[PDB]
Each structure stands twice: as C-alpha cells, then as structure tokens.
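Before any comments, here is the structure.
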Amino acid sequence: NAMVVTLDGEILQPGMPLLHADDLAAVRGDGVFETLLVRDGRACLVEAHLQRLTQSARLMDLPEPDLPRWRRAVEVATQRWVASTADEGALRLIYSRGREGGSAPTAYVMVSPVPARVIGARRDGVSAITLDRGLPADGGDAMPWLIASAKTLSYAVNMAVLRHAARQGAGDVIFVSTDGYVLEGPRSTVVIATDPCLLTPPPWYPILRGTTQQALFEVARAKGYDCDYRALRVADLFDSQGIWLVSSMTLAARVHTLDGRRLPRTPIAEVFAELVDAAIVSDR
Amino acid sequence: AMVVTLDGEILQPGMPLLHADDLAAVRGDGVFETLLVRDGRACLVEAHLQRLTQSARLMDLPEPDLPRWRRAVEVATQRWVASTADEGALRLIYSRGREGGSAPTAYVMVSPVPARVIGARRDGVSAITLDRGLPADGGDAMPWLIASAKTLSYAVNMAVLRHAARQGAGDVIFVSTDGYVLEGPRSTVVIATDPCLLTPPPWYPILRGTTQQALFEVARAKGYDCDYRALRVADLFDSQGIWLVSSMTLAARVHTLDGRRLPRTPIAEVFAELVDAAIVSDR
Ligand SMILES: *Cc1c(COP(=O)(O)O)cnc(C)c1O
Ligand SMILES: *Cc1c(COP(=O)(O)O)cnc(C)c1O
C-alpha cells in the first residue's frame, strides 16, 4: 500500500480515510496533479514538476501552490519510502479545489509502489495503436477554455482509451489530430529519432509539455544531438528510426509495433535509454 | 448535506469517507447522476438509474445493484424530507474504487439546491457558444472517447463555465468543430420553433438528458411536436425559445445568446409548466 503526507508534514496512518465525500477531486475531478519517480534515494526533476504544477493550477483557477510547503512534503514522503524499501517509488502530488462550499483547497502527496507494467514497458517496449483524438492542431491555443495543456485529475477518457487499446491487443495509444498530426499518448509524450536529431510534436498543440521530454532534449543537446519540435504525421512515425513513449514513471518505452506493423529496431535504441536515464537525474 | 453509503451507513458529512488513493479523486475514474428531491420524492428515479447503468457499461464498471441503490436513494431522500420542505440536490457517486482493490466506491449524497438554480428557473441565463473541440460524428466514429457517459471527469465542464463567468455569461452552449449544436456543460439544449420542440440527436458526442426525454414524452402527449434534429447556431437565433434542461435546473431559458438579447415568446410560460409535469410523470 501507499504513504500519505499532507502539506503540514504529517504522515497519515495507513488505514485512515483522508478525503471528504464532497471533495471536488472526487465529485467533479476538479484538480491538478503531478507524478514523480523515486530512484536512488531522491525524487527526479522535483523543480521541473513543481513548475508544471503551478502552470496547471493557474489554468484551473486554483490557489497558487505554495512551493516551500510542497517541497517539504516531498522530502518527508521521500525519506519514508527510501527508509522502507530500495525499490523505485511512484510519487504523486494531488491538488484539488477542496470541499464544495469550502474555500480551503485539498493538497497532499502520495507515494506508492511502481507498477510492474512499467518495468516491462521499459524492458520490453510496447505495441501501440493510432487513434483520432478528435481535436484539431489549433486546439490548445485557439481553444484555451479546453485546458488541454493542464494535467488535471479528470483522467477518465485517458483510462478508457487505454482499456479500448487493451481489448485490441495494444499496450498504448498515439493520439492523432483530425487534420492528421501526431499529438501525444494518453499517459506519455511522443519522441522520434531521425537522421542525428530527435523530434517531438510542438507544445502549442492541444497536448501537455513533458517534464521528462524537456529534460531529455536538454541533455541530448548538451551531448551533441540536435533536438527540435516539428509537426509529425503517421507516415513520419513509420519512416522514423525509433518511437518512444516518454513519461516520468515509464521513463522510455519503445514502440516496437504500431497498428499491427512491426517496426524495426535501430542501434539508437540503447543510447536513447541512457539519455532519459541521464535526463531524469540532470537536476542532481 | 447528508451522505448515505450503499453499505447502509448514514454518515456524518464532515467525517472523511474516501481514501487518498480512491480513483474518483486520483483519476476521476467513475460515473455519477444528479437528482432533484421535490415533494417528498426524488424525480424520475428509474430513468436516472437506467443511465447510471448505461454509464457504467461504457466505463467497464460493475453492473449496478439497483435494489441497493434504490434503498440508498430512498433513505437519503427521506432524511432530507424530514429536515426540510426545501428542494434537494441528490447525487449518486459510483467510482472504480481504490487502486489495487476490486471493491467499487458507491454512495448517495444530498445537498441544498444552490441559489444559482433558483434564479435560473425564474429569470433564465445568458449563454455563449463555445467550440467543444469534437466533431459531430465524434461520438460514434470515436467510441473510445466515451462521450455518452456521465463521468466524474468534469474538469473541462467546470473550467468552461468559469471561462464564461469571467465574460459575464451564465452558461455555455457547446458547438462542434463542424458547427453543430451539441449540449451544455451541465444541461441539454432544447429549441422551440413554428409549436415544435427540437434537441440535438444523441449520437452526437453528448449525453442523453433524462429531463429532456421526459419533456418530449409529456409535450407529445399534450399535442406538441418534438423531434431530434441537427441544429446550427443560426437555428438557435431563428427559434422561438432556447432552454438548458437538466435534472436540477429544470428549465433555464436563454435570454441572451452571444450578446444578443432574445425576446420572450408566449411558449416560454408553457415550456416551464411542461417540464414541471414531466419530472413527475413517473408518479
Ligand atoms: C503525465 C502525462 C505525460 C508525461 O508527463 P511527464 O512529466 O513527462 O511525466 C504525457 N501525456 C499525458 C496525457 C500525461 O498525463
Ligand atoms: C447531467 C447532464 C445533462 C442533463 O442530464 P439530466 O439527466 O437531464 O439531468 C446534460 N448535459 C450534460 C453534459 C450533463 O452532465
């Protein structure tokens, strides 16, 4: 089971319920969150994630998060996990609008074991299918009210999209816009390799900006790799030398099969795993 | 505010109920329904329990045990009716449960009807059209998007309303990418034209409104033609009346659309009466 740490720094008893029945995180999915990886005694890219928490909170008209109190709760939760186990941990920051009719927002951090599915996805890779998201490429900017760039607690469709792919024998999904441009995964950001330069869809599309992807581009640029944001199509995916689904939890999952077509492997696949490994510890 | 779990416990409202890893708060993974408590009973209970079943099927949630839900609704209702003669906002919460645990989370909750609802029934709302971002063939050609389910993931619905609130608008009418009228973030859109009532078809990426369906049933019985049609923004303005229909805000007439003040029509008073009779057709 998991560990809970409120921003007061108090660690919760394992069995005690925390949230009220009228908390807007549960009644309306009204809140924002972030996911952190605990590896080798510390959480990875803490500050980069707290900046996205601020950007998500700003988009959601939530009180601006108090970073000194969040940092302390992360440090306390981290020290409890690494004390209990040497395994990697899944750290989550939950930031809700609070109870209904009550102004105090709900905030706590939570660490849980890393699911075994990610260890296989890192190890073996994934098979993915392309799905039409339904949004055009101008969705994130021309329609700001749709808050597509925010990591909200309203993940029902993302989970349903994965359930749909599971029934099709696929391990993940790549969303594509109505006009045919690659968007993102339901829980990951798409990164491409070509000829050496690494490409990902631009962030002004109706997609999130990935903390892992940004840290990946920064180290890759420092090591001599040209990185750039371009509009990608499904054909560009198949003509590539590699496809990855990058995320804070699943560091780098290579897409070995896309829509039933097996994609060939490239020597670049082993170095890519090193880059994300080096990326998530760039803050250290 | 009263909470009644399906386990049969009538709980204190301020006592915490949910765990920190409950998927309703961690991922919004669940379904819900909202019912109005009026004159000693909840309105259109069976129609609401049927959509709860339909929402759970789209969400791969366990098939709801309706006898247990009926008891939780009847118990929660009668405790409200005992405390007050006021109308109540009763909602049923049905989540996938905790992480790594197979038991789904289920409970009923009653709260007072907000004052916003009392004004909207009396005076109506001003609404703006907004691009939903989905095309009109979105609900069918993209079944994975579960657009037809009343899910706990309303972050966009609430964010869309805050956006309209900052512009001085009281509600929103979603419009598809190709320009078809969809629904409201919390309501079903109904139009009047010449004595004819129209609503968007349910195969669009929209919910099926329990109130609108009951409205069509009563309206047809009293001689009014009702039908499902594809509407465009022009159809709204050439209409004789626009309403946002929902279980709590029974019928909110749109008095201002995209800044254009819309005049009142004799059908407007009849429209309010029909919805009143519809929500008690099961009685
Ligand atoms: C969390 C998430 C990502 C990846 O974000 P990271 O900061 O890199 O972990 C990508 N897409 C979606 C939809 C997400 O929710
Ligand atoms: C709840 C809801 C409605 C109306 O549903 P009723 O069963 O009539 O109350 C309409 N549109 C949306 C988006 C809703 O969530």
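The first residue you see is number 1, and the count goes up from there.
Per the header: X-ray crystallography, 2.7 Å.
Quick reminder: no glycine exception, Cβ is built from N, Cα and C everywhere.
Annotation of the mutagenesis experiment B:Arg27 to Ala (Swiss-Prot position 26) in Swiss-Prot: Decreases kcat of both reactions. Summarising the annotation, Swiss-Prot assigns pyridoxal 5'-phosphate binding site to B:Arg51, B:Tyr154, B:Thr210, B:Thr211, B:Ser247. Per Swiss-Prot, 2-oxoglutarate binding site is recorded for B:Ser246, B:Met248, B:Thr249.
In this structure, the CA atom of B:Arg27 (mutagenesis position) is 29 Å away from the CA atom of B:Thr211 (pyridoxal 5'-phosphate binding site). Residue pairs drawn from B:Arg51, B:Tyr154, B:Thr210, B:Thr211, B:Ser247, the listed pyridoxal 5'-phosphate binders, are separated by up to 20 Å at the Cα level. Among the binding-site residues B:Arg51, B:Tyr154, B:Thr211, the ones whose Cα is located within 10 Å of the Cα of B:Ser246 (2-oxoglutarate binding site) are B:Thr211.
In this structure the C-alpha atoms belonging to B:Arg51 (pyridoxal 5'-phosphate binding site) and B:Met248 (2-oxoglutarate binding site) are separated by 16 Å. Not one of the recorded positions B:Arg27, B:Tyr154, B:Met248, B:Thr249 has a CB under 6 Å from ligand 2. Chain tracing stops at B:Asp194 and picks up again at B:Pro195, leaving 7 residues unmodelled; the C-alpha atoms of these two are 5 Å apart. Within 8 Å of the centroid of the Cβ atoms of B:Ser246, B:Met248, B:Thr249, where the record puts 2-oxoglutarate, the same chain has further Cβ atoms from B:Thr34, B:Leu36, B:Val117, B:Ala120, B:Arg186, B:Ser187, B:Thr211, B:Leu244, B:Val245, B:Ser247, B:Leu250, B:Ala252.
Note on B:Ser247 (pyridoxal 5'-phosphate binding site): other Cβ atoms within 10 Å of its Cβ, all shown chains, come to 25.
Highest Cβ count within 10 Å among the binding-site residues B:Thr210, B:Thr249: B:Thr210. Those recorded positions from the list B:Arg27, B:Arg51, B:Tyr154, B:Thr210, B:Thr211, B:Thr249 that have a Cβ under 8 Å from chain A Cβ atoms: B:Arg27, B:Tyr154.
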